[PDB]
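**Student:** The structure that follows is given in the form of C-alpha cells.
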Protein chains: 2
Amino acid sequence: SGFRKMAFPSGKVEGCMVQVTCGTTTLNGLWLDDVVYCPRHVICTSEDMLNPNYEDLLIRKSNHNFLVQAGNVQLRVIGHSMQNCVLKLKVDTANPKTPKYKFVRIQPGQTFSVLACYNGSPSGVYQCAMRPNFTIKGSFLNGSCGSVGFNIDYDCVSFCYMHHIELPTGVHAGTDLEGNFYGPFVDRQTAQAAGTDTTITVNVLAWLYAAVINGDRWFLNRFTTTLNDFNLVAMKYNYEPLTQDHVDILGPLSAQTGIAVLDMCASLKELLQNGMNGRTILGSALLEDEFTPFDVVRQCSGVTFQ
Amino acid sequence: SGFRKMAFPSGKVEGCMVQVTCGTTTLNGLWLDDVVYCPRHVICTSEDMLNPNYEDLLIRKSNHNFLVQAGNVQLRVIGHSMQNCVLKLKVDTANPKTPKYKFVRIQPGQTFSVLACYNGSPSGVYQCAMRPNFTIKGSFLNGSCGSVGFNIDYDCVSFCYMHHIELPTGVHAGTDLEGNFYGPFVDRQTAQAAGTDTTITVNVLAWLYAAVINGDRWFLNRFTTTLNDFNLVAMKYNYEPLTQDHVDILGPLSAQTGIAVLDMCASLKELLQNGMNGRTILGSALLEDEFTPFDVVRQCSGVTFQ
Ligand SMILES: *C(=N)[C@H](C[C@@H]1CCNC1=O)NC(=O)[C@@H]1Cc2ccccc2CN1C(=O)[C@@H](NC(=O)C(F)(F)F)C(C)(C)C
Ligand SMILES: *C(=N)[C@H](C[C@@H]1CCNC1=O)NC(=O)[C@@H]1Cc2ccccc2CN1C(=O)[C@@H](NC(=O)C(F)(F)F)C(C)(C)C
Ligand code: NA
Ligand code: NA
Ligand code: NA
Ligand code: NA
C-alpha cells in the first residue's frame, strides 16, 4: 500500500555525470562512451548573452578551451561539435560506467526523473512532468544546467531532458539530448515566458485509479458521461482534452479496478464542479496530474529494473 | 527556484542490494563488506506467524538453508546470527561496491530516502519522514521487506531504516539496521496498529521558510507570539510541541530570510486558525511537514555529495 512521487533509481545516471568548464562558466555534462554532452551556452560570456551567434563563438574555440573533469580525473577533449543547442565534446576516454541507453524526445504529459547536479556531482533526484506548455516545475539553482531527466526500462536508460534555463515564473526549460528545446524557448536572454498551462487530464484519471487501487473510493459516483460531454467540462476547468487514445491507455487500470474510463470521468467531473470538500485523495488536497498511467501500474505492481 | 520532494541519489545503495531466500520466502538484503543484513522474518513459515520463537526457528537452520543472490551471482553463506529483528548472513565475498557507511537510529521528524526493492532489484526512490507515531507513509508491496532508508552526507551513506511490516491503515513499520523497531511494533502477526499521529511542527516551519526563500510571502503577517502561546495553539491542532531546540535549529533559515522564528510561528498560527483560503504554498494546498530544516537548506543551497 501507499502511493509516492517515485523517481527511478539514479545510479546508472550518477556514473555518467561530469563537470565541464569553458572560460569562467562551469556546469554539468553527460558522459556516455567517449562523448560528453552539455548545453552549448557554456561557451557564452556574460557580455554576449542577448544575441549570441553560437557558430561564431564556437569556431573561435579549441579543444583545450574545454576542461572536463570526472571525479578528480581530467578528461582530455580531442574533438568538439555543436548539435542544435548541445555541445558534444569527444574525450580521450570512454566512460566505463556507460549504461545501456537511448535518447528520447518525450511528449507533454510524460514524466521523468531528474538528477539535479552541481559541479559534476549529484545533489538529489525527483520526479517531474513535461507540462503541456513545455516547461517543467523543477528545482534548479545556479550551476545546475546540464542536469538530465530520464526514464529507465529494464536495463535501458532513456534520457529525455537536459536543463538549460529558468523562466520568470521560476519554472524550467531545456532540450532533448539532441539539443532541441521543448516548447518555443531559446538559449538567449530574451523576454520569453511560459505560456498558459493546462492540467494533464489522462494523468489525473490515472491517479484517481491509483487511489481506488489503494482502497479509497469516496469520490466515485454512479453516473457516467460521454467523452464529448466530459471534454466540454474539461475545457471549462483548463484541463487538456481527453482523446480516445487516452481512454485506451487507461484500459488496464479500468480493467484492474472494474471502473469504466468514462465512469471515472464522471467522478472527475463531479470533483471539478464540487471540489473535494476538505477531503483528501492519496494525501493530496489537489488533483494530482504528474503520474502517468504507466507510473501508476509501475508502483502498484512493483516493476523493477535490471 | 523550485521546491521538490527530493531524495538522495540512490547509486551507492543500489550496489548493496541483494536477494535472500529461505524456504519459500524471498525478500531483500543489504550487502556491506562480507555481511548481508535482512529481516529475520525471512525464516518464518506461514504457519508459525502468530507467535514465532525466532531463536528456536533459527537454531534449526544451517547456512545452506539461506540462498543469497547478487545480480546473477550466488553468494555462499558461511555464517549467520540474529541481532534483534535482523539476520546477519556472513558470505564468502566482500561487496566490492560497499560505500563508506554508518548505521544510525533516527528521531521522529527526521527524513530519509527509501530505495524500494523487489527480488534484490531497485524499483524506485522516494522521500519519507519518520512520523511522531514511529510509522512511515511509504509505498511498499509484497516482497519489499529488506528495502532500506538512508541519508547521504558527503561520501557517507547513513542507513537508518529497514522495512518489515505494513499496518492496517496502510502505513509502514520497520527497524534500524541493528534490528530495533521504531515504535512499539513487533515482527509477529498481532493486533498492532499505528497510534494517533501528530504534525511535525518544526518541519512545517522549515517549509514556510522554503516558500519565502522561493519568493512567496502571502501567508506572512505582522504579529509575533510567545513559544508558550504558540504551543497552546499547536496542541489544539494536533501539532507537535515546538521546543527551544527546534527554535535554535531554525536559526539559519530565520537569518537568511530575516523572519524571526516566533514571527513565523505567528504566521503558522493564523494559517491554522484561518486556513489557506484556496491559496497554495509551494504548490500544496496542505501544510507540508516532511521537509526538515536541513532538507530546506540542502535544496535551497545545492549541497552535493561525493
Ligand atoms: C544553468 N546553470 C542555469 C540554470 C538556471 C539558473 C537559475 N535556475 C536555473 O535553472 N541556466 C541559466 O542561467 C541560463 C543560461 C543562459 C543562456 C543563454 C541566455 C541567457 C542565459 C541565462 N539563463 C537563465 O536561465 C535566465 N533566464 C532567462 O534567460 C529566460 F528567463 F529564460 F529568458 C536567468 C535564470 C534569469 C539567469
Ligand atoms: C515484506 N515483504 C512485507 C511487506 C508488506 C507486505 C505488504 N506491504 C508491506 O509493506 N512484510 C510482511 O508481509 C509482514 C511479515 C510478517 C512478519 C511477522 C508476522 C507477520 C508478518 C506479515 N507482514 C505484514 O506486514 C502484515 N501486517 C501485520 O502483520 C501487522 F499489521 F503489522 F500486524 C500484512 C501486511 C497483513 C501481511
Ligand atoms: Na563561457
Ligand atoms: Na462514476
Ligand atoms: Na521461510
Ligand atoms: Na508573523
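We number chain A the way Swiss-Prot does; in order, the residues shown are 3264-3569.
Each Cβ is built from the backbone N, Cα and C atoms, and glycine gets one as well.
Below, the features straight out of Swiss-Prot:
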{"type": "ACT_SITE", "residues": "A:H3304", "note": "active site, for 3CL-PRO activity"}
{"type": "ACT_SITE", "residues": "A:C3408", "note": "active site, nucleophile"}
{"type": "VARIANT", "residues": "A:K3353 to R", "note": "In strain: Beta/B.1.351"}
{"type": "VARIANT", "residues": "A:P3395 to H", "note": "In strain: Omicron/BA.1, Omicron/BA.2, Omicron/BA.2.12.1, Omicron/BA.2.75, Omicron/BA.4, Omicron/BA.5, Omicron/BQ.1.1, Omicron/XBB.1.5, Omicron/EG.5.1"}
{"type": "VARIANT", "residues": "A:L3468 to V", "note": "In strain: Zeta/P.2"}
**Student:** Can you tell me whether DSSP puts A:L3468 (variant position) in helix, strand or coil?
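**Tutor:** For A:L3468 (variant position) - judged by DSSP and reduced to three states - the answer is helix.
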**Student:** Ligand 1 is in the model; which of the recorded positions A:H3304, A:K3353, A:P3395, A:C3408, A:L3468 have a C-beta less than 6 angstroms from one of its atoms?
**Tutor:** A:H3304, A:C3408
**Student:** Can you give me the same-chain residues 6 or more apart in sequence from A:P3395 (variant position) with a CB-CB distance under 8 Å?
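**Tutor:** Looking at Cβ-Cβ distances below 8 Å from A:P3395 (variant position), excluding near sequence neighbours, one finds A:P3371, A:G3372, A:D3460, A:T3461, A:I3463, A:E3503.
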**Student:** What is the total of other Cβ atoms whose distance to the Cβ of A:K3353 (variant position) is within 10 Å?
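**Tutor:** Its Cβ shell of radius 10 Å holds 16 other Cβ atoms.
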**Student:** Between A:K3353 (variant position) and A:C3408 (active site, nucleophile), what is the CA-CA distance rounded to a whole number of Å?
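**Tutor:** Roughly 19 Å, rounded to the nearest whole number.
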**Student:** Between the residue listed as 'active site, nucleophile' and the residue listed as 'active site, for 3CL-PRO activity', how many Å separate their Cα atoms?
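**Tutor:** Per the Cα atoms, the residue listed as 'active site, nucleophile' and the residue listed as 'active site, for 3CL-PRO activity' stand 9 Å apart.
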**Student:** Between the Cα atoms of A:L3468 (variant position) and A:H3304 (active site, for 3CL-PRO activity), what distance do you get, rounded to the nearest Å?
**Tutor:** 39
**Student:** Tally every other Cβ atom lying within 10 Å of the Cβ atom of A:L3468 (variant position).
**Tutor:** 27
